[PDB]
Number of protein chains: 4
Amino acid sequence: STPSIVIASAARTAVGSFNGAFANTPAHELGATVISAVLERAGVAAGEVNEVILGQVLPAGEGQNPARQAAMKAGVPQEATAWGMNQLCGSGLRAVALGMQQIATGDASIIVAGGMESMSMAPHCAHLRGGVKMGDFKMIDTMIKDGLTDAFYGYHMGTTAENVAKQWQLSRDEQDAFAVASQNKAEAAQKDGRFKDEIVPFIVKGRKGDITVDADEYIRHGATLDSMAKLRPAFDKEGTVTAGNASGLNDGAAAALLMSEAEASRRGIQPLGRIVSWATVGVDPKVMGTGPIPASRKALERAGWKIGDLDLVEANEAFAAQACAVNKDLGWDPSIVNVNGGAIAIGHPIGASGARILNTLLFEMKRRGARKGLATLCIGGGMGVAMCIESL
Amino acid sequence: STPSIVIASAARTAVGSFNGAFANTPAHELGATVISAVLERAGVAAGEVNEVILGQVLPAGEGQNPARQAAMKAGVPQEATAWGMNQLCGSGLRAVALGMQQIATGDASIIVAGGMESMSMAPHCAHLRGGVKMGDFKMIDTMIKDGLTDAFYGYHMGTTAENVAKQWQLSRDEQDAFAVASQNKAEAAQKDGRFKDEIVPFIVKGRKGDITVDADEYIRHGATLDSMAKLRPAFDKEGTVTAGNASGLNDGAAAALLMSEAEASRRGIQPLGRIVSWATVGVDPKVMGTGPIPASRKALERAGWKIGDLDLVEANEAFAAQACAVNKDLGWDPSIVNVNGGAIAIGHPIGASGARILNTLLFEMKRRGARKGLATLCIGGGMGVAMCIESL
Amino acid sequence: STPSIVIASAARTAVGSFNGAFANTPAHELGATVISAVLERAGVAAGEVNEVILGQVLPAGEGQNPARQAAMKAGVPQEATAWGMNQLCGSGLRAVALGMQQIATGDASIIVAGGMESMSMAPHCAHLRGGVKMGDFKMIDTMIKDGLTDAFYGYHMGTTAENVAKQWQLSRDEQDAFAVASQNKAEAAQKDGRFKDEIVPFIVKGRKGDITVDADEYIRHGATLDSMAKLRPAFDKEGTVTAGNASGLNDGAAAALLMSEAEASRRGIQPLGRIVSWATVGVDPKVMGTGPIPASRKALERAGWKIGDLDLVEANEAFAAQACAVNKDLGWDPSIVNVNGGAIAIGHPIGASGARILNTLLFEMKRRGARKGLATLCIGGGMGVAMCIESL
Amino acid sequence: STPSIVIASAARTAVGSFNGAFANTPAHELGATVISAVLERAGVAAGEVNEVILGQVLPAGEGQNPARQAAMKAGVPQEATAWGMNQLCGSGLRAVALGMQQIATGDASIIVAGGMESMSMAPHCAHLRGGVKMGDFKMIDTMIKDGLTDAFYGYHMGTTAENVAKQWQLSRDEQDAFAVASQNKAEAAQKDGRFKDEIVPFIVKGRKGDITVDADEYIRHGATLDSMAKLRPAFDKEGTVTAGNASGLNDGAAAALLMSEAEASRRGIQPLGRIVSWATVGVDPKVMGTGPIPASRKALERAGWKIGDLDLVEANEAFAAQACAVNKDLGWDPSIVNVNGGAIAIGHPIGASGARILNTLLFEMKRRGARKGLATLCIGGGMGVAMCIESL
Ligand SMILES: CC(=O)OCCNC(=O)CCNC(=O)[C@H](O)C(C)(C)COC(=O)C(C)(C)C
Ligand SMILES: CC(=O)OCCNC(=O)CCNC(=O)[C@H](O)C(C)(C)COC(=O)C(C)(C)C
C-alpha cells in the first residue's frame, strides 16, 4: 500500500549557451514556459496545480521568489504555492524528489517540479552597507562565487575534477575521447529529432523580431579529437581538465508534472514513468564528482534493483574526469549511459540540470521502450543525488 | 499506524538589529551555532545527522550552498547532505515540514531544519556581463529587491500592509496599540528570562575582542502609545503603516532537530512536541498579509482540531495591519497569541523567521504546559504557511 | 616690446570613435605620441622642454597627473614639470594660452601645451565610503556626469543646444544641412590628404598585433541628407537636435610646442604662427553654445582685428544649432569656416578638442597661405574661448 | 617698472578629518564659502571677479568643472570664467601663481585662485564599457589611485617617503619628534586663536540641524611621543614612516584674491602681500618629497633673495621624513618654519593644500610683522612648487 507517484509529463527548454540565445532572459520566464508545457502535455489545467517547486542556484536580483514568478506567469492561480531550493547541481532532480514527497505525505495532489537557471543573467555584487572607508574592493561574480566555487577549499569545481583525475589516474586522452563521444552522440541525436519531444520551444521577445529557440545551441557540430587535444588545461598547467572536456556555463529550465498513479489513470494520462526511488548522499568536497556513486547505490538499494537491472542511465557529465570515474566504480554498460549525449555537449544550467537530464532519460526511455532508468548528478560541496524511474 | 515525527530539540540565536550585532556575520555562521545547539540540547552527535535543511532568501555572495556551509562548520560530517530553500517569510517553518517529510517517507531518520538570514550582509548587485557602453546603472540592494519587494506589482511589503489595513478598516490607533502591546510583551518576556531557554548565545569574533550576544537587540525598551503616534506613514502619505507598527530588518538563525517519536524514546529524549500537521496556501499578492487565515484553517482541518483547542499561537507580525486582521478573522483569544511578543519587537530575519517563532512557541508551550499550539506566517507574493504542534 | 610667442610645431592623433580604435588606450599614451611628434617636428629635444600642460576633463582612474605620465613617456626629463587643467571643451586651447603665458612672464622658454582625452576609458563611479545602508544607488558614468551634464540645470549639453535652436529659430532642415556639409567637407579633406600633415600616427599595441591608426575614423563617408533627416530628436521629442547634427563621443590628443619668436629665430624654425591674442568669456549656462560669440569678439579686439580681417576660422561644432548661431551672430563668411569639416564629422574628444581644431587651423593656414586665423570653442557651464593666430 | 601683483585677501575653511566634518560636503561647496570670504575680506564684489582658478585633484563624480560650480554658488557672474587644474599637492599654490599670470599679462584684473578638495567624497570606480562577461573585477579607490599612488613605480607616496628617509639617514625618532612638534605647535596655535583670522567658518547643512565648523579637526590634542613610537611602519616592515609621522587624508578649501598693486591702492586695500616670485621644478619621482629643495632655491633666486633673508616659511609636511630632508638641505632656521604647526597636524586636503599653507603664511606674516615669506610643497610624480611673498 506504499504511495506510487508517477511523472505524468515533462518538458525542458533548449539549453542556451552563456550569454547566447537566452542572454537577457530571466530564469523565471524559462520556468513559466516549461510549467505551461507540462500542463498542456498532460491535459491538466493550471488551476489544479497545488504547488510549483523549482531549483535555482543563482537568483540574485530576480526579485521575490522566482519560482512563484514562474508559476504566476505560467497561469497557475494565486491559490497555489511555489518555492525555490538549492542543492546546487542536484537541485533540478531533488526538486522532483521533494514534489513526489508532497504527494506521498498526502499534502498535495499535483506538483510541478524541476529547475531553472540563467547563468547569463547572474549579476556581480558586493556588500556595501558598512561602506569601504579606503582602498580598492572586489565586485564579485555571483555565478562563480555562489555557483562554481568550493566554499571550503576556495577553488573552482574544475579543481575537484583534477583531484578525481589523479585518484583515478585518468589520462588526458581518456577524457578527450569521452567528450568527443558525448558531442557526437548529442549531434547525432539532435539531427535525428531525439530532443524534439522533450524540448518545448521558447519565444525570446525582442524589438526587431521575436526568435523561437528550440535547438540546444551549446552542442558542437563535427567535434574532432583535434580541437579537443589542442586545448590548454584550464585549472592546472600539468593537468588534464579543459573547456573541451568540462561542461560549460548555460541557461535553461525543465520540469515534470507529478501526481499519484491512480490519479493519472483517472485523468486518462499515459505517464512517462513511476518514481520508484531516490537518494542523496555526501562525499568529500575535494572530490565532489564522485557523488553519483553512493547516491546511485543507495537509490538502487531502495528500489530493490541491481546495477545490471538498468536499461538506461543519465549520469550528468559536469566533467569528463568525474563521469569516467563514476562509470568505472559503478561499472554499468557505458553504451546505455548518456545515450543521446550529456552535459559536456548539451550544457549545465546548474539548478535546471537535474530536471534536464531527467527529461532526456524519460523521453528516450519512451523512444526505445526501456523499462528501468536512473538519473544522477554530482554536486558542489560534495554530494550526489539519484532517482530510479520505471516505465508503465 | 502513521509515522509520527517529533521536534526532539530546538534553538535559535538572538535576533540582531540591522547592521547591529551581526552586521558582519555570514548567515551560515549563525546557522552553524544553532545546528550545534540542537544536537547538544538533544544529546545527539552531529555524525548522526542525515540532512540539514535551511530556509534562506538572501544568500547572494555567501558562496556555494550556505546550508552545506552551516552543516560543515557545525561538525556534521561530509557524508551527510544539506540544502537551502526559499518560500520567503515562510522559509524557516517550511524547512521543518520538509524535514518531517524526509522522515515520514523513510528517506531519513534525523534532520536539522530551520532557517537563517543575514539581511545585513546582503549585497548590492548589477547584471554587468553585457557591459555598459554608456549611461548610469543601478546597483540593486538584493535585500529590498529579493526579500521585500513584490515581483508582480512592484512595491514593498509595507504597501500590501496598506491594502490589508484598508480592506479591514484598521485605524492607525489600533495598529499602534498592537505594536506597543507587542513591544511591552517582549520587553517583559526578555526581562523575566523567558527567551533564555530558546536562545543559544552566538560569539562574534572580531579583531578587538569576542562579543557574546544572547539578547534580542531589536526590542524597544519602554515603548509607549505616545512614541508610536508621533511617527509618520512609511509607504502612503495618508496611510496607517509606519516603522513603529511594522517589523524590521534583522539577522538571525533558528532550527529544530527532528526524528521519529520512537527514536526519541530510544534515546531518552523528551521532545518539545509532535508535528501533527502543516499547510501552505496562496492568496492575492496584493494582500499577502492575509496568508495565515487559509493557512491556519487548512492546518487545523488536517490536525482534526477546532480553533478553540489551541492553547498557544505564534502568528508572525510582519505588520500590525495584517497581524490584527488575521486575529480578528480567526477569532482566537488574542491573549494566547505572541504571548512573549512578536516580530514588530523581536525582528524579522526573513528566512529564519518561521523557525524563530516555532522556537518561541515550543519553549513557551513547555514552560506553561500547553498541549496544542500553532505557528503561522504570511508570505510575500501571496502565501501563508502554518504548523500544528502537540506536546508529548 | 610686448612678448611675442609662436607655435613652432603642432600635432594631433587621429580622432577615434567611441569605444573604437582607441577603446582601451589611456589618454596619456595618446598624449605621449603627440609630445614626441611636436618635438620631432620642431627639431627640439625632449630634454629642452620646461613644462607640459595638458587639458583633460576625464582622468578618473588613470592615476596621478596623467599630464606627467604623458611627458615622462615621451622622455621629457624628470626636472621638467607637467600639470593638467580643465575648462571643459575649452581646455585644449586654454592650455596653449596658459603655455604662452609661462613664456610671456619669463617663467619658461619651451612649453608643450594642448589636451588629451579618452572618453572610452572614462569609468563608472560611486561615493561608497559612508556606505549605502539600504536601497539602490547609481553607478555614475563619469563621462556623462563630469563631461556632458550641466551642473546647474541638470540636463545634457544637447538641451543647451535645443535652447539655442529655439532662441535663434534654427530649423531641423538648417541644422541637418549643416551636419551633412560638415561630413562631406571632412570626407573631401580626408581623401585629398589634408589631415596628413597634422595627424601623427598612433600605434595601438595589442597581443595578436599592432595596428597603426592615422585616419580620423568618426568621419562618415557618403553621408546623406536622408540619413540625418530620419533620425529622431535626441533631447526633446519636439526638438531639432539629434545624434546626426551633434558631435560625438571621442578619443584623441593634440598639442603645440611654444617658444618665443626670438628663440624660434635663433633655432632657425619656421613657426606655424604667432599667438597674437586670446580670450575667454562667460555666458548663460542655458545657452553655453553661444560662448564663441563674446570670446571671438574679445580675442579680435585684443588683436586689433576686425572680423573681416580673418582669412580662416575654426569654430568648433559641438552642435549644428550652436555652430549656426555663432556664424549668424559673427557674420564671418561661412566659406572660410571649418574649411576641412568640423567636429560633427571629426568628433569631440573633450579635453583635446581645442588643440585639435587649433591643429586643423594651423596646417590649413600653412597650406593655403592664410595670414590671420582664429580658433574658438563653446564650453559647458557657459563659457567660450578664442585665439587669434597670425602667420610669420 | 615691472607688473606687481598682490594678494588683497585670503581665507580658508578649517581642514576636516577624513569622513569627518565634511564627509558629505562636495568640494565646490567648500570653495564657494572661501570665494565669498575673500571677496568680503577685500571689500570687493563678486560681480567684479574676472576668473576663479581652483586646484583639485579628485573631482570625479562632482559634475562639470567644479571650479565653475563654486564660483556660481558664490554669486560670481555668468560672464566670468572658471577652471580647475591639477599639479597634485602643488595645485592650490600653483593656481595662485597661474592667477597672478592672468593679471601680469593684462588678461584679467581680479582673480580668485586657490584650491579645494574632498577626499572623503572621492568615489570608487571601474571602467565598464567593454563589460565583464565573467569573473571578479576591482572597484578602484580614486583617492588612492589618482591622488596618492605613484604612476611610474606603482607604490604609495609613503614609499617615496621611505626612499627619502633612507637617503638622508633619518631615524624613526627624529621623524617622530618632528611629528610630535607639529602636533604640539598646531595645538598651541589653535588654542591661542592664531587660526581664527585665516579660517572662515563653514556651515554643514543637514536635516537634523546645521553644524558650524571653524576648527581644524585633525589636530591631535596632547599628542605624546609614546603615541608616535608605538606605531608600526605603514609602508615597509623595517621602515620608519608611520600614520603618525605622515599627514592625513583631509577635506578643505582655501583661496586668495589677486589684483595688481596699483588696483589695491586705488581701492584702498591693505594687501596681505606682494607676490615677488614663484617656481616649479621637477625631481626623481622616487624621491618626490625633495621637490621643495630645487623649487625654493629657484623661487629665491628669482626674487633676488638669500635663504637667510626669509623671516617666515611654510614648508608643507607631507611626511616627517621629507620635511626633515628639505629643512636639512635648505638650512633655514627651523624656528621660522611651520611656526603654527604643519600638515602632519593640520591635515593634507591635496588640491587645497598649497593655498592652505599660503593662508597660514600670510596671516602669520601679518600678525608678527614678517617682511619676507616663502611657501613650498612637494608634489607626487616628482615636483616642487615655491612662492616668495613680501609684505607691503
Ligand atoms: C559637450 C560636447 O561634448 O559636445 C557635444 C557632444 N555630443 C554628444 O556627446 C552627443 C553624442 N550622442 C550620441 O552618441 C547619441 O545621440 C546618444 C543618444 C547615444 C547620446 O546619449 C546622450 O543623451 C548623452 C547626452 C548622455 C551622451
Ligand atoms: C604626498 C602625501 O600623500 O602627503 C601625505 C598624506 N598622507 C598619506 O597619503 C598617508 C595617509 N596614511 C594613513 O592614514 C595610514 O598611514 C594608512 C596606512 C592607514 C593609509 O593606508 C595606505 O596604505 C595609503 C594607500 C593611504 C597610503
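Heads up, residue numbers simply count up from 1 along the chain you see.
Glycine is no exception: its Cβ is also placed from the backbone N, Cα and C atoms.
Going by Swiss-Prot, these are the annotated features:
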ACT_SITE  A:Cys89  active site, acyl-thioester intermediate
ACT_SITE  A:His348  active site, proton acceptor
ACT_SITE  A:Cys378  active site, proton acceptor
MUTAGEN   A:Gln64 to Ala  Slightly lower activity
MUTAGEN   A:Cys89 to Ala  Loss of activity
MUTAGEN   A:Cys378 to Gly  Loss of activity
Nearest of the recorded positions (A:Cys89, A:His348, A:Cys378) to A:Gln64 (mutagenesis position), judged by Cα-Cα distance:
A:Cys89
All-chain count of other Cβ atoms within 10 Å of A:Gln64 (mutagenesis position):
26
Which of the three DSSP states, helix, strand or coil, fits A:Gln64 (mutagenesis position)?
coil
Cα-to-Cα gap, A:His348 (active site, proton acceptor) vs A:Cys89 (mutagenesis position), nearest whole Å:
8
Distance from A:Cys378 (mutagenesis position) back to A:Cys89 (mutagenesis position), taken between C-alpha atoms, in Å:
7
Would you count the other C-beta atoms found within 10 angstroms of the C-beta of A:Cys378 (mutagenesis position) for me?
33
Looking at the recorded positions A:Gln64, A:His348, A:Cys378, which ones have a CB within reach of chain B, meaning under 8 Å Cβ to CB?
A:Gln64
Which number gives the other C-beta atoms within 10 angstroms of the C-beta of A:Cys89 (mutagenesis position), all protein chains shown included?
32
If you count Cβ atoms within 10 Å of the Cβ of A:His348 (active site, proton acceptor), leaving out that atom itself, what do you get?
30
According to DSSP, collapsed to three classes, what secondary structure does A:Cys378 (mutagenesis position) have?
strand
